[PDB]
Amino acid sequence: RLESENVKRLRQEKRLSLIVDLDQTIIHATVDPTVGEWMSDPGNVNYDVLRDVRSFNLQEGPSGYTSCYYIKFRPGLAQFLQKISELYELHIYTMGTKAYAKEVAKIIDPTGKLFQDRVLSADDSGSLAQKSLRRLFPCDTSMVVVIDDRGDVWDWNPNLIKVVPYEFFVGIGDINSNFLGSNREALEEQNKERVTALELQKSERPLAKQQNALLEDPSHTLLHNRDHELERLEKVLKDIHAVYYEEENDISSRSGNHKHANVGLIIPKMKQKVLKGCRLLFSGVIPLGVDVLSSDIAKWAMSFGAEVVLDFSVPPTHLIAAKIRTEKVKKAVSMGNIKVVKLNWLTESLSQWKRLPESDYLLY
Ligand SMILES: [Mg+2]
């Protein structure tokens, strides 16, 4: 069959498989018409950083509602995809529509060389709330790595490399997130909701409002290129690849090629070094009434080796606090030997695969 033969082929090519999210992983998209105006004006403070933005029109829904999408490609993307395709067979897996995914692929991959037809979208993935490795590799996930800005859609799968969400168009989120986590609504209800959100973004012009506020106050320019995430990510993926093929060489030779390596084992071993020895207590971060140990932030932290505790019975190493005026903070301070830090210490450390100095994240 095809699946078992693809695994064999990849090993002969000495490659792995990479599932690549679009929105806020390798692109950021908006329908704010402000972008088109700024792009058309060489004199605009935002023009220079918009020069590489590309756009397309999509007609959407029963009524053929039409929007101009503006796409910012994350810095270094062309180079990143070229280099990483040497090591990984690339797939796209997005919660956007098939039409959207195809429009983006036409721009990043015009001749089909990088992704060919390996493009999964909301239309054909099987779910509007979660993604699954099994949609592509039902029987054997040992060679597949994921890059995605969201861990919740993957249930914090051990094959996931969560990336820093790309936010170039300041204040614009993920325009394709509208149906994450939820039940399946009637198609009529889905289209009403999307048209509504798009129309709202067009009419409110959040970019214009934010830019105007800054000017009314380089620091006055809204948009900037300050993202270097793909340079970091390249190194991680190159490491995973090299560790896999060294372990594969060892395991397969010792087993008469009956056993093999597994990135799902390799990746957690890499991650668990980062916050090894940390025991985290959260204060005012998880909402009252929400289960802490199954929360996204707890799962993210535990994937990087941190323990999470719920009280001081065994004193934590860190108190991750959102508000300063709590008995947890008072107790932590009065106890001593506990570092009290903003949430940012944790999210930025996890993001950089590197425990950052706590002294840089104190509360006051
Ligand atoms: Mg995304």
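The chain as shown is numbered from 1 upward.
Every residue, even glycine, has its Cβ placed from backbone N, Cα and C.
According to Swiss-Prot:
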ACT_SITE  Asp21  active site
ACT_SITE  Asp23  active site
DOMAIN    270-363  domain 'BRCT'
MUTAGEN   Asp21 to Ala, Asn or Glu (Swiss-Prot position 170)  No activity
MUTAGEN   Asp23 to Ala, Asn or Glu (Swiss-Prot position 172)  No activity
TODO: Give the residue counts of the domain 'BRCT' (270-363) per reduced DSSP state, in the order helix, strand, coil.
DONE: 33 helix, 16 strand, 45 coil
Open item on the list: Can you give me the same-chain residues 6 or more apart in sequence from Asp23 (mutagenesis position) with a CB-CB distance under 8 Å?
Closed with: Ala29, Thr94, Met95, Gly96, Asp149, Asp174, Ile175, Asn176, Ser177
- [ ] Under 8 Å Cβ to Cβ from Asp21 (mutagenesis position), same chain, six or more residues apart: give me those in sequence order, or none if nothing qualifies.
- [x] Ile92, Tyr93, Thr94, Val146, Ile147, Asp148, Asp149, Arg150, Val163
Open item on the list: In this deposited model, 5 residues are missing between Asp217 and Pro218; what is the Cα to Cα distance between those two, in Å, rounded to a whole number?
Closed with: 13
